[PDB]
Amino acid sequence: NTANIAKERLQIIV
Amino acid sequence: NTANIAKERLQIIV
Amino acid sequence: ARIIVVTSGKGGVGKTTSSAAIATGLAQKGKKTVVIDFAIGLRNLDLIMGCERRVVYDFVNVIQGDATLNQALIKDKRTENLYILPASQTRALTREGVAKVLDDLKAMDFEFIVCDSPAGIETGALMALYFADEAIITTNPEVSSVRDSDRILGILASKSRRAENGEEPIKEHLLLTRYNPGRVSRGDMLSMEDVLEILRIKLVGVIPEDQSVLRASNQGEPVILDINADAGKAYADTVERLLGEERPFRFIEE
Amino acid sequence: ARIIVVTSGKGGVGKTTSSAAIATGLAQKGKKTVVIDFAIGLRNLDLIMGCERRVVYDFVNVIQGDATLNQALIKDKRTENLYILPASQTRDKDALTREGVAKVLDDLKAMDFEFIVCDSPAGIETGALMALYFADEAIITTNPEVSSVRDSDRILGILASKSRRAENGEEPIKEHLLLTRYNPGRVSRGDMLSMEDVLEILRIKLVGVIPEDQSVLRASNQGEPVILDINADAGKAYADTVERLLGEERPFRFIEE
Ligand SMILES: Nc1ncnc2c1ncn2[C@@H]1O[C@H](COP(=O)(O)OP(=O)(O)O)[C@@H](O)[C@H]1O
Ligand SMILES: Nc1ncnc2c1ncn2[C@@H]1O[C@H](COP(=O)(O)OP(=O)(O)O)[C@@H](O)[C@H]1O
């Protein structure tokens, strides 16, 4: 489930 | 068949 | 006149597809609309609108007084009410210049001026949003695109003419594009909701991944004109919402 | 050192995916490689390489003397021999200077890099011009689509007239076509320009063909270049491309259905 990894990595940056 | 239309339109421009 | 910039930061998310489909949809609804290609040196809007060969003068020609707005505007042949101002092909776009063009277009009684922005946050993209009253932030459920849309929201809030003058801020809308509900439920793709929780703005449309979009650009015919295309129908919904009508979001569940 | 620009003109064709997969593949083959993000204000290479959180200094920091090449280079953790120079995050178009970029590229040659992969942004304006200017080779990245083929042609015109090699009558930039997001099934139903249609228009040597692959979205989700996924067709086609860049012939897979 890579959608969840994508979402966490995204929040940290934005 | 829209790949053929794409090809012709392209050649005229390039 | 509503000046609507179609923007994104990220390259290749559907700005051109969306600018063309939406400009057409608005024209269909009887609203006199012009869609302007703000790209610097690359002409892609004329290719998608199918008028690549009628292009005599362009946006920069009009700004440098080599041509009138009437000489550079191309009236669409297929849809009444629709006009295209195509992009320059030099490697030019001044703030004063672009402002003068936009005022001339308001004076010609255009209701909707759709600004088809290029990628990035440099010159052409800044120029396309600067005078906007609304922005359609075009985004894919992908990590680069969500990150770059967020950066573009930062610029819309600080570098636009409305922000730089404490006017009413640019009205922002999220156009989630190339969505795939099946991919979302197998856990392979950010969902519509994941993307809203991050870029916290109002949803104005969701365009499904559709094999009709490749076929539409191949012919130079905007995808809203293909009445069987799911992408076309979702763009017609979007146009409704822009005109103030609620419409339920289709193509978000499988 | 071979300086290879990954370019395109059209946005969103696969430059980042390709720059990442190819830099990784070259590293895997034991060639010391750096991949540099030439974007102005948008950091996407670090996100695809999976090192978005180790980014302390960037390309423009090094050019303005706020950091050394050593401070800004990020050594990949997963693949030996691989380094990443990430993009600046200022909106300033000036920032990337010709003298500045040249100085960085010489430092990198001096650090013994065999391959300097330049991940170009879209367009033909500043960041893109800077990425190809010092190139010895160009991978023109293209989709079987009308906008992309038109914009690749424009980029060929720039490679041939605005690069350092062209402006000095040197041996011209060696050009290769990386046809990306190909779909043989779509081609045969008549919906998609074929590989051959694209070659007859942009008349350059084919160096790879990357199939449309659901593995590419999963790869960027994790921050893991797609060549590292040994089951992905796009990964295999990128490993073929790397072989061809190193001089080995390989038959073209994923062009028939
Ligand atoms: N809904 C969609 N389904 C499938 N492909 C799409 C969709 N929208 C856009 N595309 C494809 O994505 C690519 C980018 O579209 P384009 O409008 O040219 O991007 P941009 O204007 O942001 O550079 C094109 O190759 C187009 O065919
Ligand atoms: N071979 C492929 N199969 C499926 N999707 C791809 C492939 N290559 C790229 N993509 C997708 O296309 C989009 C553009 O890719 P990217 O490498 O970011 O473009 P660029 O770096 O050229 O601006 C991304 O959403 C990516 O996931």
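What you see of chain C is 2-92, 96-258, where the numbers are those given in Swiss-Prot.
Header entry for method reads X-ray crystallography, 2.6 Å.
A Cβ is built for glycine as well, from the same backbone N, Cα and C atoms used for every other residue.
DSSP gives C:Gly15 (mutagenesis position) a coil state; it is part of no helix or strand. Residues annotated as ATP binding site in Swiss-Prot: C:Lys11, C:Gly12, C:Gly13, C:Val14, C:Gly15, C:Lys16, C:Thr17, C:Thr18.
Neighbour list (C:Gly15 (mutagenesis position), Cβ cut-off 8 Å, at least 6 residues apart, same chain): C:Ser9, C:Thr142, C:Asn144, C:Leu179, C:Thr181, C:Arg182, C:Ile211. For the mutagenesis of C:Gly15 to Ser, Swiss-Prot gives this note: Less effective then wild-type. The structure shown keeps the original residue.
Cβ neighbours within 10 Å of C:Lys16 (mutagenesis position), excluding its own Cβ and spanning all shown chains: 32. Here Swiss-Prot describes C:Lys16 to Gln as a published mutagenesis experiment; the accompanying note says: Loss of activity.
For C:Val14 (ATP binding site), the same-chain residues lying six or more positions away in sequence with a CB closer than 8 A to its CB are C:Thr142, C:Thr143, C:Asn144, C:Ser149, C:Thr181, C:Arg182. Highlighted here would be the recorded positions (C:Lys11, C:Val14, C:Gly15) whose C-beta falls below 6 Å from ligand 2, but none qualifies. Missing segment of 3 residues between C:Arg92 and C:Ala96: the endpoint Cα atoms are separated by 9 Å.
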